[PDB]
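Structure record follows, encoded as structure tokens.
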Amino acid sequence: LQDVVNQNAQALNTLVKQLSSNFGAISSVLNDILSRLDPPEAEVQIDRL
Amino acid sequence: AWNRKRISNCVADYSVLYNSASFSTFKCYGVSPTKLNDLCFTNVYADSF
Amino acid sequence: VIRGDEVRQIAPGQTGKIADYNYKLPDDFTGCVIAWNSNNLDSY
């Protein structure tokens, strides 16, 4: 029984931690890239995330 | 022997440089020239040559 | 007619005095741009 809660907790933890990845975007926080790139270039970065 | 002046601890109005037609070329990589009046930065280097 | 520099600014997603105050193209523009010197015809 402890193993199922451990596995679900690990799955959720890695799912959360995947938000710190950039996947090649100039930054991982969507807000700052929207708040410093004009849309014609910011769309390209957003698509990768 | 290009010079390097460090710029910090001030309010920098980039709009004058953006709007001034005295510049033959003003090309910017990484950030949009039209929003620089909004962002805040740590320090700024001007390499002049 | 456009004279002087910034002639290349006539294009979508371009910035500058001409693109910002004179002639602005849409982001999804679908069409062609054509230019040629006309000093013989247009030369205050």
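Going by Swiss-Prot, the residues shown for chain B are 352-400, listed in order.
Each Cβ is built from the backbone N, Cα and C atoms, and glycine gets one as well.
Record note (Swiss-Prot) on the natural variant B:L368 to I: In strain: Omicron/XBB.1.5, Omicron/EG.5.1. A natural variant is reported in Swiss-Prot for this position, B:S371 to L, and the note states: In strain: Omicron/BA.1. B:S371 to F appears in Swiss-Prot as a known natural variant, with the remark: In strain: Omicron/BA.2, Omicron/BA.2.12.1, Omicron/BA.2.75, Omicron/BA.4, Omicron/BA.5, Omicron/BQ.1.1, Omicron/XBB.1.5, Omicron/EG.5.1. For the naturally occurring variant B:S373 to P, Swiss-Prot gives the following note: In strain: Omicron/BA.1, Omicron/BA.2, Omicron/BA.2.12.1, Omicron/BA.2.75, Omicron/BA.4, Omicron/BA.5, Omicron/BQ.1.1, Omicron/XBB.1.5, Omicron/EG.5.1. In Swiss-Prot, a published natural variant is listed as B:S375 to F, annotated In strain: Omicron/BA.1, Omicron/BA.2, Omicron/BA.2.12.1, Omicron/BA.2.75, Omicron/BA.4, Omicron/BA.5, Omicron/BQ.1.1, Omicron/XBB.1.5, Omicron/EG.5.1. Quoted from Swiss-Prot, the note on natural variant B:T376 to A is: In strain: Omicron/BA.2, Omicron/BA.2.12.1, Omicron/BA.4, Omicron/BA.5, Omicron/BQ.1.1, Omicron/XBB.1.5, Omicron/EG.5.1.
Swiss-Prot feature annotations superimposed on the structure.
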residue	record	Cβ neighbours (10 Å)
B:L368	variant position	13
B:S371	variant position	9
B:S373	variant position	5
B:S375	variant position	6
B:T376	variant position	5
Quick one: pull the CA-CA distance for B:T376 (variant position) versus B:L368 (variant position), whole Å only.
11
DSSP state at B:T376 (variant position), helix/strand/coil:
coil
Using DSSP and three states only, what is B:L368 (variant position)?
helix
